[PDB]
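Working notes for the structure below.
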Amino acid sequence: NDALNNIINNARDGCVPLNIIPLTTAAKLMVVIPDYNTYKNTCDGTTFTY
Amino acid sequence: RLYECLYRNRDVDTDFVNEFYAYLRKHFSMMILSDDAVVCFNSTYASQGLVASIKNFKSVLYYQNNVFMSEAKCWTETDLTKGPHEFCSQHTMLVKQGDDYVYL
Amino acid sequence: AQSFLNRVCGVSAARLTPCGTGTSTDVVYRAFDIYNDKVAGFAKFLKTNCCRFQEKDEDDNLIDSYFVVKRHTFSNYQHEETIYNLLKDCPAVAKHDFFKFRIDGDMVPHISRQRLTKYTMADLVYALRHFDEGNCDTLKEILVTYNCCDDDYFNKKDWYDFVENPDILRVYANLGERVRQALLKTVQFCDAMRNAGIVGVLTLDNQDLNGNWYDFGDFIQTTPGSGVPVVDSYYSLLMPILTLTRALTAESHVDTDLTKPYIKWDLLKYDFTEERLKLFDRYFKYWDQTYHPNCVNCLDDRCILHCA
Amino acid sequence: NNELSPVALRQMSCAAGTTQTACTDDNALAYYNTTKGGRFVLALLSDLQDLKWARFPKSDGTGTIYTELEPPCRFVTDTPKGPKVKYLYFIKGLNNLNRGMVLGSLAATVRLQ
Ligand SMILES: Nc1nc2c(ncn2[C@@H]2O[C@H](COP(=O)(O)OP(=O)(O)NP(=O)(O)O)[C@@H](O)[C@H]2O)c(=O)[nH]1
Ligand SMILES: [Mg+2]
Ligand SMILES: [Zn+2]
């Protein structure tokens, strides 16, 4: 994607850590919730922010 | 000299390393596999804290490995005529084979 | 008689309670770090000739602060007098009080310390490094006194365990700030000791839990600007604690204060080579051994151990 | 009790100078560590102001070792001569504990003002 270019071109060198590429570029999130209590504090409603 | 070479000094003291190794192998005979150990030690020393005991491994595991050694997984025997209470999950029995006595 | 108690309190806070018997010493069981010329070790010995008095807070309840007056040697008396006179202006030095009280026919000298804490740092380090649940009363007291827990926590049997009761870390971590303060004040101590021209060897049982330092009985003098502190048992014995109690947790906050948000590092910044050196220069300044932030520059395997 | 130096070691005069060949002959007073794995010089007491390179021939004579005398330490002493304006040089890369032993033994047996 173009977001990969935007995130790499702004590195001081061009080497970005691996655990931030999906964080700031992935186009789909997958949550796994064990019980309703955790569901209420994570994915309540149609929209949520992570 | 152990404290001296431990904290004061900075480089190896292979004379004293050899000395300590000799002392250990003379008073702390050992048998190892991947974490399944057996230790035969002089007892009239460990009763005075001159060598390791079974509480000392508890303390070391506590402050370094960050686990508590419950005193129901580590045993201790006192009559060598019967071998280790358990090693590699096999008990040891002293029986008569032929003319002599063997451990199976 | 009783005027001894009037002399000890001196000018500050005469709410004395004798914790001994009369004017006689008080035998104890503390963890030293002796190495003179005949004995080494890190074991519990017994009393340094200390008479101890406890200060009363208002409402006549007892508070953790003591006046430990020793009774050892005139030559050591003047020796300590001179070192204290040189070393006084530092904030991390606990206020001595040298006086001369008469017992029977002898102006026996005393060193009446001021506002101490019942347990030093060597006691914490020992009783946490030589753990024994059979008798961990000292750890119990040290835990309850500094508001880390309450006595009712110690009835939940298997409280010390790490596998079960994983909450015990939250009890230990609350001892964080105190240890941090010790480190900081220790650093300042070294600075003073260097700038005054003093040769001295530092130990963990020379430090109340607040951070202060005391009893420089075995020091010597040099020319100013050319002092040396010897920190090789102190730091090294203390090392296994700063990860049990998460001693550096107060370093991801915006200004290293517990009542602030977290520092938000940039997403892509990975080097963290100057931060490590700043942390080293703040906390461990007199660890006279090169610390390479990246181990690729190490010389042999032992230096790799020392930098990892 | 954590005592700095319970009994100490000895001294001999040695050769030193400014640069590599500037080491002429005996111009120093060196405390040394007599270990069974060879003698390790501890400290250099000098009456010259700027030395940087000391030298001692190895025990077999074939080789000689050089020591960088890093920046000195001013002091003055009491003697029948009176004030002795001397400088303490340590071999570059001396641990704090060895500096402690050197200075402790000096101030114990050598008079300072
Ligand atoms: N914190 C604390 N320590 C006490 C108390 N009573 C006795 N002590 C002991 O007294 C010690 C004071 O140090 P002390 O041995 O007198 O001096 P030092 O610096 O350790 N060594 P040196 O005697 O050579 O100067 C503490 O480390 C501790 O072990 C007390 O009520 N509180
Ligand atoms: Mg004392
Ligand atoms: Zn290194």
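For chain B, we keep the numbers from Swiss-Prot: what you see runs 5118-5221, in order.
If you check the header, you will see the structure was determined by electron microscopy, 3.4 Å.
Cβ coordinates are placed from backbone N, Cα and C, and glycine is handled just like the others.
Pulled from Swiss-Prot:
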- B:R5125 to A: Complete loss of RNA guanylyltransferase activity (MUTAGEN)
- B:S5151: active site (ACT_SITE)
- B:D5152: active site (ACT_SITE)
- B:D5153: active site (ACT_SITE)
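Each of the active-site residues B:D5152, B:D5153 was assessed for Cβ neighbours inside 10 Å, and the highest tally belongs to B:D5153.
In sequence order, B:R5125 are the recorded positions among B:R5125, B:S5151, B:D5152, B:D5153 whose C-beta falls under 8 Å from a C-beta of chain D. Around B:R5125 (mutagenesis position), taking its Cβ as the centre, 17 other Cβ atoms fall within 10 Å, counting all chains.
Of all Cβ atoms in the protein chains displayed, 5 besides its own lie within 10 Å of the Cβ of B:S5151 (active site). Comparing B:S5151 (active site) with B:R5125 (mutagenesis position), their Cα atoms are 34 Å apart once rounded. In the three-state DSSP reading, B:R5125 (mutagenesis position) counts as helix. For the pair B:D5152 (active site) and B:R5125 (mutagenesis position), the C-alpha distance works out to 33 angstrom. B:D5153 (active site) sits 35 Å from B:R5125 (mutagenesis position), taking the Cα positions as reference. Here the recorded positions are B:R5125, B:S5151, B:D5152, B:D5153, and the ones sitting under 8 angstroms from chain C, going by CB atoms, are B:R5125.
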